[PDB]
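Asks: This is the structure I have questions about; it appears just below.
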Amino acid sequence: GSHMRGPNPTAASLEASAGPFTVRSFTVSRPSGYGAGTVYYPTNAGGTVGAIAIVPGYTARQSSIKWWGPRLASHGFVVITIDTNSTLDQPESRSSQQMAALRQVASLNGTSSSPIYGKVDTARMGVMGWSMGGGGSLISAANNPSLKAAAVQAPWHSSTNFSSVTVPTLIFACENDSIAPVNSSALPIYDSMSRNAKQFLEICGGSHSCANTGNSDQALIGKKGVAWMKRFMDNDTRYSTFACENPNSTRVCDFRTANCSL
């Protein structure tokens, strides 16, 4: 049950600012259940692709996480980046809004006038987010085990207990995070999860925004992010080593993985 799109990956191709597919985007005219949305999609993936909803953190907007949209879409995903109803929404409300964005992407997939009409496999969905939107993504995964993958950056929630998550979950953490300190937030989140494929990659010297638009590790962070979603959303074993391996990089101060074969 593989869903392979595009050429065989290399380090160079996964590190580049763009993957193989040409990307277009549009603003959602009437966002249903969230504040605002931009959809990024490939014109030419050669088959239906999975969908990914990305949520920013507390006080933040789409600009903080926007770089993910073209980056993921160019490798064969429909990506929606959202603004929340309020910038001060808490994680549980961010999760609801993320799932509302995925719902609306599935609806647009069925709308003949939509630029993504027939482009989405609505059975294959994934969640991403930063900080409270990272917590929101983990709540989405806990609540909706049919989700195929989760990739979060510097996640925070009021509980670190995500022991019920069965969804393959990648956590980017930022070593010098002063907002959601790694050793009391991202790490115990990672450690709580015992039923899934999971990975933890802490960015050496990173502040809270170390995985946000314009960061200096887009080659590595982008490569790992794309590999993870390709491996788990497309069941694409051409990506098993990129997704599961320790990069052994001086850009990473801590790396952990479990239940991640090849």
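Just so you know, the numbers here start at 1 and follow the chain as drawn.
Heads up, header says this was done by X-ray crystallography, 2.1 Å.
Even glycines carry a Cβ here, placed using N, Cα and C.
In case it helps, Swiss-Prot gives these features for our protein:
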type     : residues                                : note
MUTAGEN  : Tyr58 to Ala (Swiss-Prot position 87)   : Displays increased enzymatic activity on PET bottle. Displays decreased enzymatic activity on PET film and on BHET
BINDING  : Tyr58, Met132, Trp156                   : poly(ethylene terephthalate) binding site
MUTAGEN  : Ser64 to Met (Swiss-Prot position 93)   : Increases activity towards 1-naphthyl butyrate
MUTAGEN  : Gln90 to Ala (Swiss-Prot position 119)  : Displays decreased enzymatic activity on PET bottle and on BHET
MUTAGEN  : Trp130 to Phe (Swiss-Prot position 159) : Increases activity towards 1-naphthyl butyrate
MUTAGEN  : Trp130 to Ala (Swiss-Prot position 159) : Displays decreased enzymatic activity on PET film and on BHET
MUTAGEN  : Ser131 to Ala (Swiss-Prot position 160) : Loss of enzymatic activity on PET bottle and on BHET
ACT_SITE : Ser131                                  : active site, nucleophile
MUTAGEN  : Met132 to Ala (Swiss-Prot position 161) : Displays decreased enzymatic activity on PET bottle and on BHET
MUTAGEN  : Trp156 to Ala (Swiss-Prot position 185) : Exhibits highly impaired PET degradation capacity relative to wild-type PETase. Also displays decreased enzymatic activity on BHET
MUTAGEN  : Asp177 to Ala (Swiss-Prot position 206) : Loss of enzymatic activity on PET bottle and on BHET
ACT_SITE : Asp177                                  : active site, charge relay system
MUTAGEN  : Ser185 to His (Swiss-Prot position 214) : Displays increased enzymatic activity on PET bottle
MUTAGEN  : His208 to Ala (Swiss-Prot position 237) : Loss of enzymatic activity on PET bottle and on BHET
ACT_SITE : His208                                  : active site, charge relay system
MUTAGEN  : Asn212 to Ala (Swiss-Prot position 241) : Displays decreased enzymatic activity on PET film and on BHET
MUTAGEN  : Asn212 to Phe (Swiss-Prot position 241) : Increases activity towards 1-naphthyl butyrate
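Could you give the neighbours, burial and distances for every feature on this list?
Replies: Neighbour count (other Cβ atoms within 10 Å of the Cβ, all protein chains): 20 for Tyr58 (mutagenesis position).
Secondary structure at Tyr58 (mutagenesis position), taken from DSSP and collapsed to helix, strand or coil, is coil.
Secondary structure from DSSP puts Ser64 (mutagenesis position) in a helix.
The secondary structure of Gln90 (mutagenesis position), as reduced to three states from DSSP, is coil rather than helix or strand. A simple way to gauge crowding: the CB of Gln90 (mutagenesis position) has 15 other CB atoms within 10 angstroms, across all the protein chains here.
Under the DSSP three-state reduction, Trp130 (mutagenesis position) is assigned to strand. Note on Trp130 (mutagenesis position): other Cβ atoms within 10 Å of its Cβ, all shown chains, come to 29.
Using a 10 Å radius centred on the Cβ of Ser131 (mutagenesis position) and all shown protein chains, the other Cβ atoms total 32.
Packing around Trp156 (mutagenesis position) is summarised by its Cβ count: 26 other Cβ atoms lie within 10 angstroms of its Cβ, all protein chains included.
Around the Cβ of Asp177 (mutagenesis position), the number of neighbouring Cβ atoms within 10 Å comes to 23.
Close to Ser185 (mutagenesis position) in the fold, though at least 6 residues off in sequence, lie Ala154, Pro155, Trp156, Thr160, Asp177, each with a CB less than 8 Å from its CB. For the recorded site, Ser185 (mutagenesis position), the DSSP three-state label reads coil.
Cβ neighbours of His208 (mutagenesis position) (same chain, under 8 Å, six or more residues apart in sequence): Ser131, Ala154, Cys174, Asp177, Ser178, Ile179, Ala180.
Cβ-based neighbour count (10 Å, all protein chains) for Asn212 (mutagenesis position) stands at 23.
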Asks: About how far apart, in whole Å, are the alpha carbons (Cα) of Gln90 (mutagenesis position) and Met132 (mutagenesis position)?
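Replies: With the alpha carbons as reference points, the distance is 7 Å.
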Asks: For the poly(ethylene terephthalate) site (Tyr58, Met132, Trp156), what does the 8 A shell look like? I mean other same-chain residues with CB within 8 A of the CB centroid.
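Replies: Other same-chain residues with Cβ inside the cutoff are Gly57, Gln90, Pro91, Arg94, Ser131, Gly133, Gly134, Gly135, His157, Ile179, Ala180.
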Asks: Rounded to a whole angstrom, what is the C-alpha distance between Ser64 (mutagenesis position) and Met132 (mutagenesis position)?
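Replies: About 13 Å separates the two Cα atoms.
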